[PDB]
Amino acid sequence: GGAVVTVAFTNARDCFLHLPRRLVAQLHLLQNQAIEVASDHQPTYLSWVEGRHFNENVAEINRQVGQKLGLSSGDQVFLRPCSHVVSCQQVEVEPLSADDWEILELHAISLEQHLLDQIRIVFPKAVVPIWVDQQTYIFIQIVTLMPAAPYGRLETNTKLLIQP
């Protein structure tokens, strides 16, 4: 019920797992289905997209995003598709640092739209970088999901709450 893959870090401007068509096929991934990244440490839950620079068993992810997930280049991880995922009605997040907060305040334009373009699956304590515009990104930490769940999927109607 999954596949072992090698983690490859990239400079992609999103938090998605970029997968080769072979894996999307083999794993029988469904639209917006979450993927559990299982390892020696605590699992993480990611959103995925089909990479356009492939064509086996390699999963690409932004370097900074991957490190925050406790991943290292070349690590062997087990991708386990999640049969189901609850849709987030509300999500609460806070900047990783005071600087992030200050940047957000001066770059707080439709944060949720930028968020959705770069990440769709969230889980408590997830820490990820989100570009707010061409020049700037901020690190945010997902604090809470509503309904309560180990992981969830962000939607266009998800209420996004930001605290300092």
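Numbers in chain A track Swiss-Prot; the residues on display, in order, are 13-67, 71-179.
Using the three backbone atoms N, Cα and C, a Cβ is placed for every residue, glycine included.
As recorded in Swiss-Prot:
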type	residues	note
MUTAGEN	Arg135 to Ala	Loss of phospholipid-binding
MUTAGEN	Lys174 to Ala	No effect on phospholipid-binding
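Spacing of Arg135 (mutagenesis position) relative to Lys174 (mutagenesis position) is 13 Å (Cα to Cα, whole number).
Comparing the mutagenesis positions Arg135, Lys174 by how many other C-beta atoms lie within 10 angstroms of each C-beta, the top residue is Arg135. In the three-state DSSP scheme, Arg135 (mutagenesis position) falls into the coil class.
When secondary structure is read from DSSP and collapsed to three states, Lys174 (mutagenesis position) falls in the strand class.
Distance (Cα-Cα) between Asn67 and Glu71, which enclose 3 unmodelled residues in the deposited structure, is 7 Å.
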